[PDB]
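Visitor: Here it is: the structure, laid out below.
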Amino acid sequence: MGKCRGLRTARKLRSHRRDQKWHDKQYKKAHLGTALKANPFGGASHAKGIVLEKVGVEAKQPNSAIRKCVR
Amino acid sequence: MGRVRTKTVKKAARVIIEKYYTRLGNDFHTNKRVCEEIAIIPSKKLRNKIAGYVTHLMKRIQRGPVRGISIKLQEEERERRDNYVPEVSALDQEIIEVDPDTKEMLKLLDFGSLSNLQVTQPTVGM
Amino acid sequence: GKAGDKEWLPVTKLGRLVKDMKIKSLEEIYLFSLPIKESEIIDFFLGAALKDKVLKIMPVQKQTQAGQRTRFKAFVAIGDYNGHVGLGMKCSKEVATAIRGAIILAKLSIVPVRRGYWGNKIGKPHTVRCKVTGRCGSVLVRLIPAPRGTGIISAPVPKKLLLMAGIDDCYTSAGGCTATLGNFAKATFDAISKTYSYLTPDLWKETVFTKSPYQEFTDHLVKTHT
Amino acid sequence: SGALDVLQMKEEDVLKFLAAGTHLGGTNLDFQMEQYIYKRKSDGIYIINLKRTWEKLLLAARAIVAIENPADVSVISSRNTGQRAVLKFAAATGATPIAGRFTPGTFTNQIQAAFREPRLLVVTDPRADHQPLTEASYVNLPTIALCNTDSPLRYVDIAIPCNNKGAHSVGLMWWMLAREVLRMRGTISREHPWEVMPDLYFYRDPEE
Amino acid sequence: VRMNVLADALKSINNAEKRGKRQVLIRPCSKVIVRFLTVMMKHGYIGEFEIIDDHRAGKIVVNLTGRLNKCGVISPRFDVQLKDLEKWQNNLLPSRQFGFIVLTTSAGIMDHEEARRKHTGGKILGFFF
Amino acid sequence: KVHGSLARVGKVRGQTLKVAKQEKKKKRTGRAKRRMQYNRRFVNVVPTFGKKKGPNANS
Amino acid sequence: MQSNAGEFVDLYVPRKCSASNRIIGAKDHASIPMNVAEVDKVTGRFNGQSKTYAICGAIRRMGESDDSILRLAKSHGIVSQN
Amino acid sequence: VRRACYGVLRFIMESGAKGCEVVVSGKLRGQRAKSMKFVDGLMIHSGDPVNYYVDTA
Amino acid sequence: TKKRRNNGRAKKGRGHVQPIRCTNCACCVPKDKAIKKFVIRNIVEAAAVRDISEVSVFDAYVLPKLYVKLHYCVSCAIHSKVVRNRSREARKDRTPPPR
RNA sequence: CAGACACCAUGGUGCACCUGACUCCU
RNA sequence: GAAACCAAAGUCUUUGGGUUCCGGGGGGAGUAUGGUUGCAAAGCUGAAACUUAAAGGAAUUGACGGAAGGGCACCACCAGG
RNA sequence: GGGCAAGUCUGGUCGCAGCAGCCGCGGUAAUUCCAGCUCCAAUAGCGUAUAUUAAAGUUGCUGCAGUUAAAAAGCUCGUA
């Protein structure tokens, strides 16, 4: 804890709560638009696209198998 | 250095002393044959160690009760000598030198005695 | 074909007054605030509905000079659904030894919990009279009474514990560590023995300070020792 | 109270309090025993209040009195100065004497060398008898403790202030507390003091 | 300094009942302190109290009883239009069967019970149960 | 890492094969199915017998 | 702890104390009564019924019980020299 | 496994034993070796009287 | 956590102090965070006094004493065992062993 | 207490696994 | 209190003395970016992509030590054959 | 395979193919695959994706934490 508390501090906690809320990882990047920017979804639920290539991915350890993704 | 006496000899020999302190002696071949007579020992050599430690105990216990073993003939005799009368709890300390606050306690108990004095070279107690 | 038996033995002044029909219930000793070392005293008095709940038998271990050494940390709770619950923890090398050990430790450690009403004044208690709480390693388990028909709104571990009390209507809000379930029930056991511990104004009517049935029966207690 | 007159300290008692030195105490500050202190000596040695001694000597006896058995009264003396005294207390009162070590577990410990069932414990020094005082607190046992001006007071029920350490202040109280119970229940009845001296009491002092 | 002359006094008497203590030296003795002391005296949570008149600010010695479990302050205070009063009876009182909340209302400092009976609120003071 | 070559697709599926199992009595649907699930599990004989099972347990 | 007027909800009534005005609960250890015999009134040969006083472990673990019964046996009687 | 070792180990103690122990040793639950010790009563192993005092199978 | 409470020796009532070297390693440690040591010792130590005191003629004067105040760094106090590893319950002890 | 104290690098991998009942019918 | 420990690291779920300051798993990173000072050295304000289901804390138990203190064996020495 | 209800099934596969939100199976006597079968679940829906609300007292106004896990500025005056 540790805070000021009075009868005019609605002006304070309006500023204080959101500015501490900006420190949240989930609050920041979702409200930076970066999830729309770095990732194609975030602004879509489904999105149609052309296959660039078929990528037969050997899995980095652990779980030794071949992933076989697509690009 | 070796073959020091374990739990089995000392626990067994203790019961033998407190019951047979008449019929035990200090000769081994007495007490070895007495531990033939009064005890059931599964080895002669164990009987050698037990009855020998009986002779170790009987030499000790005939010097009165030693530590770790005692006989009620010796124990109650201590209490029979513990009829000791040191006092009558009346010396008489009727009036003698006492503390001035003990005197004040005796003043609250209405007898009084001679009072200590002189707070001098303090700490009184140093 | 195999069967079990029971033999009574008193190890205290109580267990004689238990076996001689002088103490008839734990409610006396619960009023008397006396120790109990015989779980059969409880078994002399109720012997029924005392639901055994093996909570978690969790394998805990210590490392040794030659590899490791493990044991089963079984959590067995007892309770009839009437205002009396218990708990036993037995750390044994076996499971069922740790179970049947903590069964009897649950039997010996049955305690009364004080049920009441939410905003009710009549109706044969359905919840607590007061919001109660308890911690066990930073895991705060707070209990909030509910009226009837609401239910036991809880994590599944205190939901069985509030069930065994007969507190059928309760709200929960818990903070702390999310995985240590034995510390959940041990913090929950703190709140339920706290039900007597809150001083109601109904409890302001003080008692006559009863007179130690050791001394009250000390001549009847003469069997081989008073 | 009983016969109120000799229950308000006789000079036979008063001299014996001075003879056994019970009025003296330690040098340590108290917060529970300073009420029982009459005065302090020059640069501090506490004269205890023998009024507080006697009035607790009465009531702690009265706690033992109207228990119909001294068998569930286990009196405790780890001090060897009181071991003759609790021998002569159990000789007079009939209580259960506890000499020396408590052997931790007589009140707990189902599997044990022993088990006792008292109702009230009487203690020479609750620091010297803290291991009784632990298992007094474990299984709901009240405990009388003889306390000086340096004694512990946690879990200590009704406390008789005495010097009760080393001197015959120990064996005088066991002379007096066996006096007070035979005063109440005994052949030294109707609140009469003893005709038995504390020389059947005070500890052995190895003899010649 | 003492920004809250009640919370500095409530920490006294709670710690007093933690010790089982039957006396406190409270100060700087507002009348708002006194009116809370009078009400809880009527409810039998505590006993009587005796003020010692000083010209510094005055101090009160209070004989209390062990019938109380928690007395708290609303620091800082808030306004109650008799519609928030039940939520403090919800969130801050353990049941709706016992527990009293005191308010300064413009018919005087009173409990929550006369506040509902008169229907004229004011500012919230604190609680005791 | 960087690697992108496929090796085997359906390697286990080409060597693990399937059949079907026909309804001697039907898959009852909706109403009388969910009605059947209670009464079959309890009242046929009324349960007096048994312990330590699930409805598919070789356990 | 009771319910509606004649109806009793609680399983029992736990004991109390007079030194801290605090209850003695369920299985509380060093939470004991103190039975002090009524000794009678110069005629002597103590009269039966012991004066009872319930003591909790809290006033015991805080070391209060010595003056507490002194506030209960001296203050209420009967005791000589008081 | 435990229940048969609850039944017989009781029963050989029911008929009487100064000690009685049951060991089931070797592979169990796949390719891993296990050992199931079910001991009742007192079992000594010192010196010469280990050989006389036991009945082993 | 604080493996030591006083951290060698306390610096309470003092915001900052002067440092010191080791008397046998010259390592910089503070004055009230190091291991100090007085030495009162003869200049005429017992190897020589069986022959010095016999040849000490016109010498009814007593044996002189050397007065040395030693100060170690903690690194060369421990390996030399000026101080050494005690238990953490013994680490509470502010007690120097007697001379 | 109170005589003499050199450098010495590296190094690696799977199985500790989640419940109760006693109609051997003698 | 997670314990460590702490009359404070108490009077907290029975949650509120007042006022200020700061954290939201671990990074990338006080790096980038711009501000900014400082003679400079550098100081200060202060990210993202991407990376992750663990990171961390006490405490128990081992094991280890060019950590320390104990005992014993010619599978270890000594004296030796 | 657990979480998570219902296969310590039956076969195959053998760290492969795959599966697996997470914890995880598969390196041969696979309860994680792939299927069969059996079971469970809801049900004319059910499942997924993404989104957001709670759960979350992990933004803590109620009601967070800041010695050692994140978190008292180097210290002090000192205005808002």
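The numbering of chain H matches Swiss-Prot: 115-171, in order.
Each Cβ is built from the backbone N, Cα and C atoms, and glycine gets one as well.
Sharing the feature lines straight out of Swiss-Prot:
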type	residues	note
MUTAGEN	H:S139 to A	No effect on phosphorylation by PRKCD
MUTAGEN	H:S149 to A	No effect on phosphorylation by PRKCD
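Quick one: where do these features end up spatially?
Guide: H:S139 (mutagenesis position): 10 other CB atoms within 10 A of its CB, across all protein chains.
All chains included, 9 other C-beta atoms sit within 10 angstroms of the C-beta of H:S149 (mutagenesis position).
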Visitor: How far is it from H:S149 (mutagenesis position) to H:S139 (mutagenesis position), counting Cα to Cα, in Å?
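Guide: Cα to Cα, H:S149 (mutagenesis position) and H:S139 (mutagenesis position) are separated by 4 Å.
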Visitor: Where does H:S149 (mutagenesis position) sit in DSSP terms: helix, strand, or coil?
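Guide: For H:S149 (mutagenesis position) - judged by DSSP and reduced to three states - the answer is strand.
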